[PDB]
Amino acid sequence: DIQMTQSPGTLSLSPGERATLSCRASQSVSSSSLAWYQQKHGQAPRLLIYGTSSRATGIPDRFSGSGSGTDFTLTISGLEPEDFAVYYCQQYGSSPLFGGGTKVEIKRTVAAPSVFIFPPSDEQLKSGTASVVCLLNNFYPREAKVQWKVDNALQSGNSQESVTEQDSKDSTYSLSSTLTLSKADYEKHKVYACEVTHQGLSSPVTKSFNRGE
Amino acid sequence: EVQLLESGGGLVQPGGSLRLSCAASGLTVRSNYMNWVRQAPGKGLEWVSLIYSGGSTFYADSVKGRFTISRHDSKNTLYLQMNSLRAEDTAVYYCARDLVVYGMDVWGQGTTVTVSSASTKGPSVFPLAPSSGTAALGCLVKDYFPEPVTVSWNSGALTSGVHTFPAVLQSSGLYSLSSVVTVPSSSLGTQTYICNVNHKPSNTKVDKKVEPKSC
Amino acid sequence: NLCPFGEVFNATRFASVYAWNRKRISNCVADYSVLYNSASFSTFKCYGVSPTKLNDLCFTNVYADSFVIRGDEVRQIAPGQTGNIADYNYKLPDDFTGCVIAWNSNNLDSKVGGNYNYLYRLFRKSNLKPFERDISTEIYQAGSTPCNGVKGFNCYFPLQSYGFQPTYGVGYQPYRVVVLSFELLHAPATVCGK
Ligand SMILES: *[C@@H]1O[C@H](CO)[C@@H](O)[C@H](O)[C@H]1NC(C)=O
Ligand SMILES: [Cl-]
Ligand SMILES: [Cl-]
Ligand SMILES: [Cl-]
Ligand SMILES: [Cl-]
């Protein structure tokens, strides 16, 4: 079997800069079998390049492909705002096979998040469940670590996260994490905390509350 | 004018069946390599099925024995019969004309297939009340099915600082999202904040006032 | 005298799979000892007859078909197969009686920078019948508009090159294939094994 690998997963550049997107094959393949696709958020993929280096119809000159054997490259000269999307390479053996994709995002200076923690509402507690929510607001870059702590015990396996798309105005991300417990389990602990680690923070920031205060 | 118009996606329970249609114009399905490519929510593209003009068919290992690609020459339409559906089959399905060495040049707009044993259910809207510079408050829209919901604030008058997060699928099979907004802390005691949650699949409309919580 | 199997196996150049060559072997004594006693064959599968039993059988005519495909396509040179080669380039019958022989020819058929002389038909409207040979280069019509021999949208050249490079993986390296068809027709036999 062949395996395709795109790197990096995320490319962070400013408009006008040159993007270099890698696609690697697990075995050496003919250059005619490698193609590139662009997919903007909420849209169907479109073909950029076929045969490693042949630009498809209507694709702007700033897109170009190169490589051979196991290494293939998509190059975007002079990035445009419309060019910040995901890009998939595809190797064609007996059937098509797509790489994992590479996201091309907008570069900006590092911005630490604002952290807020929300205790479960009394209305939800009557139902028998407790959701605790941790909000990380307008940070960059997207890499952020949220650590739930319950009476200083590090929680694992009872939270889910969700991240917004890069903001159109400030190019930041926001994240919310939900810790979900039963009311009985919630009533068995006092201190609920989320500890946030991020490049913009020189030390992890913790926001917490005491159950019933 | 070239176009691949797909339809047939919708709610199906696991083990059920569903057939997708891909009506083409500007190209002859009978004369082409045709593919189905799917994309699970948040994940990458995955090739699923291929049919030759000569009639040979090929399938990804994840769908072999369950899916069948086919066409109708007269109707110039490509089909995908999906049997024994599974939760992981939940995805947007695209049809594409395939030129192999020249790539997949023509794509459809996609059609959404949702595979779940959950039943239609309106959400519960809980407040995310600010702590006693900038304050944050929000609405927890918990336990609804299926997607989507829409959340506005103050009937669309408050948009600056709003983040409505993508929903997560809980282990119960129900979705759950949060919607927050940041405001100057001075306006907590002078401005009312109401999130407007709409869940069309159940005609559930909830207006929840979010206030600071008094001891 | 002997059957000229050497002119086929030891040919200095092979044909493209789409325009595969056929050698009609008649009125000669064939020895299948040397063929199976070789160690340079990566593929040697017989269908309907044992390769050691051929020295005991007589056939009306023996056909030696030869061409080049890439490593991963050799599996399609068998009865009951599907794919670009089996469907559009070289098709064996479901009741095929014969042997399929193949070997890696990366030392002969691949060039640094690519050997673009070997081609295969990529676009065809329907499947080949068994032992059909399509050497057409007509522009392939992929839509309702006729092409009139001009390339463009929905109008594609039907042949594609392999561009064999020696640094390719074995799945993409060239393989020479010889297909021995034993036609047990109903006429005075001419090719016996000895
Ligand atoms: C092909 O040539 C080699 C080397 O001379 C020889 O050993 C072999 O017997 C030949 N094969 C046939 C079928 O004549
Ligand atoms: Cl509390
Ligand atoms: Cl409610
Ligand atoms: Cl036969
Ligand atoms: Cl040409």
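Along the chain as shown, residues are numbered 1 onward.
Backbone N, Cα and C define each Cβ position, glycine as well.
Swiss-Prot gives this note for the natural variant C:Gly6 to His (Swiss-Prot position 339): In strain: Omicron/BA.2.75, Omicron/XBB.1.5, Omicron/EG.5.1. C:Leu35 to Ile (Swiss-Prot position 368) appears in Swiss-Prot as a natural variant; the accompanying note says: In strain: Omicron/XBB.1.5, Omicron/EG.5.1. The natural variant C:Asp72 to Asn (Swiss-Prot position 405) is recorded by Swiss-Prot, whose note states: In strain: Omicron/BA.2, Omicron/BA.2.12.1, Omicron/BA.2.75, Omicron/BA.4, Omicron/BA.5, Omicron/BQ.1.1, Omicron/XBB.1.5, Omicron/EG.5.1; complete loss of interaction with host integrins. Natural sequence variation is annotated in Swiss-Prot for C:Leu119 to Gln (Swiss-Prot position 452), with the remark: In strain: Omicron/BA.2.12.1. One natural variant named in Swiss-Prot is C:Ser144 to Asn (Swiss-Prot position 477), and its note says In strain: 20A.EU2, Iota/B.1.526, Omicron/BA.1, Omicron/BA.2, Omicron/BA.2.12.1, Omicron/BA.2.75, Omicron/BA.4, Omicron/BA.5, Omicron/BQ.1.1, Omicron/XBB.1.5, Omicron/EG.5.1. Among the natural variants in Swiss-Prot, C:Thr145 to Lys (Swiss-Prot position 478) has the note: In strain: Delta/B.1.617.2, Omicron/BA.1, Omicron/BA.2, Omicron/BA.2.12.1, Omicron/BA.2.75, Omicron/BA.4, Omicron/BA.5, Omicron/BQ.1.1, Omicron/XBB.1.5, Omicron/EG.5.1. The residue drawn here is the original one. C:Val150 to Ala (Swiss-Prot position 483) appears in Swiss-Prot as a mutagenesis experiment; the accompanying note says: Increased resistance to neutralizing antibodies.
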Nearest of the recorded positions (C:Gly6, C:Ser144, C:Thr145, C:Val150) to C:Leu119 (variant position) - Cα to Cα:
C:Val150
Got a sec? Which of C:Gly6, C:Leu119, C:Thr145, C:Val150, the recorded positions, have CB under 6 Å of any ligand 1 atom?
C:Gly6
Cβ-Cβ distance under 8 Å to C:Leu35 (variant position), same chain, at least six residues away:
C:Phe5, C:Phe9, C:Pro51, C:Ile101
List the same-chain residues at least 6 positions away in sequence whose Cβ sits under 8 Å from the Cβ of C:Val150 (mutagenesis position), in sequence order, or say none.
C:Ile139
Measure from each Cβ of the variant positions C:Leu35, C:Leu119, C:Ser144 to the Cβ atoms of chain B, and list in sequence order the residues where some distance is under 8 Å, or 'none'.
C:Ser144
Interface-proximal variant positions, chain A, C-beta separation under 8 A, candidates C:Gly6, C:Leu35, C:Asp72, C:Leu119, C:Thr145:
C:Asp72
Report the nearest neighbour of C:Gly6 (variant position) in space among the variant positions C:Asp72, C:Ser144, C:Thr145, comparing Cα positions.
C:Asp72
CB contacts for C:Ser144 (variant position) [other CB atoms within 10 A, all chains]:
12
What's the CA-CA gap between C:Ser144 (variant position) and C:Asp72 (variant position) in angstrom, rounded?
34
C:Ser144 (variant position) in three-state DSSP notation:
coil
